[PDB]
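A.B. asks: Please find one structure pasted underneath; my questions will follow.
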2 protein chains.
Amino acid sequence: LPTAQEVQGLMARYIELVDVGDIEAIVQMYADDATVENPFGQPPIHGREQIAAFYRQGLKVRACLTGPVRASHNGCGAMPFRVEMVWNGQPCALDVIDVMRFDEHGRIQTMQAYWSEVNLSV
Amino acid sequence: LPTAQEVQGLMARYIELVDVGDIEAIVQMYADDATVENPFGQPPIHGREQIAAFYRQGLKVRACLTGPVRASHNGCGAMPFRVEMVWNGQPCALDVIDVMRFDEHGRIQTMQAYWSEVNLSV
Ligand SMILES: Oc1ccccc1F
Ligand SMILES: Oc1ccccc1F
């Protein structure tokens, strides 16, 4: 179960994997039965196959942290970042905060991505 | 129950109240039986009297948002901010993300403040 420093490293590497768009490496960060709520407020998606389908649909994309990872001492953390993408030939940016809980093996057990339309910029 | 735009306004006003240090106005934002986990990972504190005691102990302090509020459509949001304080005559800064759930009256029902020692700068 990752320490606070290890959560900082894992969550930063998640953003680097989203940024390059390595779907298979992203999926491997998740527990095999993880859930993703993205955006938070919508129903969870369950397990690596569903999660892979989500990232493949969603991911030229750039992602970068826009402030430090905030980690806890119970395997969780939160981070702010910006995703830039191209939508109907119109580039846009989305500001997001992800909250993650890691399991006892260092895998993401739950992902909650906070954002709404108010965080999109076209 | 606040809409996404209303969550953005409520969470920004919370930071303005922390920044000026108005304990009674901060406490009034919370539901009478709210909980606070600060830092997340520690046991919750319950109800306005406990919450007032927490802010009075904790709060010259400056607080400002360091990126936009990320709101949901189910009365929740998350925000990144920086708190500057004076510790043993040594000014320091703490980077934090608060995750809030508001109730059906617009009051904070749950507060979870993500940060650890790794987010403190002396
Ligand atoms: O975790 C995420 C959240 C929002 C958009 C892309 C992501 F990879
Ligand atoms: O919500 C908070 C979190 C951390 C420090 C001060 C705060 F007011």
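Heads up, chain A uses Swiss-Prot numbers, so what you see runs 3-61, 65-127.
Structure method, as recorded: X-ray crystallography, 1.2 Å.
Backbone N, Cα and C define each Cβ position, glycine as well.
Relevant sequence annotations retrieved from Swiss-Prot are reproduced here:
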{"type": "ACT_SITE", "residues": "A:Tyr16", "note": "active site, proton donor"}
{"type": "BINDING", "residues": "A:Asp103", "note": "substrate binding site"}
{"type": "MUTAGEN", "residues": "A:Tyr16 to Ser", "note": "Reduces activity 20-fold"}
{"type": "MUTAGEN", "residues": "A:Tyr16 to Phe", "note": "Reduces activity 2000-fold. Reduces activity 10000-fold; when associated with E-103; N-103 or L-103"}
{"type": "MUTAGEN", "residues": "A:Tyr32 to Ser", "note": "Reduces activity 4-fold"}
{"type": "MUTAGEN", "residues": "A:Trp92 to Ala", "note": "Slightly reduces activity. Reduces protein stability"}
{"type": "MUTAGEN", "residues": "A:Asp103 to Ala or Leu", "note": "Reduces activity 100-fold. Reduces activity 10000-fold; when associated with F-16"}
{"type": "MUTAGEN", "residues": "A:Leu125 to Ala", "note": "Slightly reduces activity and reduces protein stability; when associated with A-127"}
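Could you give the neighbours, burial and distances for every feature on this list?
C.D. replies: Annotation for A:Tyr16 (mutagenesis position): same-chain Cβ neighbours under 8 Å, separated by at least 6 residues, are A:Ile28, A:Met31, A:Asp103, A:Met105, A:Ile113.
According to DSSP, A:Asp103 (mutagenesis position) is assigned to a strand segment.
In the three-state DSSP assignment, the secondary structure recorded for A:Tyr16 (mutagenesis position) is helix.
Note: A:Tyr32 (mutagenesis position) has non-local neighbours A:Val38, A:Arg50, A:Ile53, A:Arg112, A:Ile113, A:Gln114, A:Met116, i.e. same-chain residues 6+ apart with C-beta under 8 A of its own C-beta. Secondary structure at A:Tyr32 (mutagenesis position), taken from DSSP and collapsed to helix, strand or coil, is strand.
According to DSSP, A:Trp92 (mutagenesis position) sits within a strand segment.
Residues near A:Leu125 (mutagenesis position) in space but far in sequence (CB under 8 A, at least 6 apart, same chain), listed by position: A:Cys97, A:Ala98, A:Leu99.
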A.B. asks: Using a 6 Å cut-off on Cβ distance, which of the mutagenesis positions A:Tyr32, A:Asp103, A:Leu125 come close to any atom of ligand 1?
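C.D. replies: Checking each Cβ against ligand 1, the ones under 6 Å are A:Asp103.
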A.B. asks: If the criterion is a C-beta within less than 6 angstroms of any ligand 2 atom, which of the mutagenesis positions A:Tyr16, A:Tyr32, A:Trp92, A:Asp103, A:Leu125 pass it? List them in sequence order.
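C.D. replies: Result: none.
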A.B. asks: Among the mutagenesis positions listed here (A:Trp92, A:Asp103), identify the one with the smallest other-Cβ count within 10 Å.
C.D. replies: A:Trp92
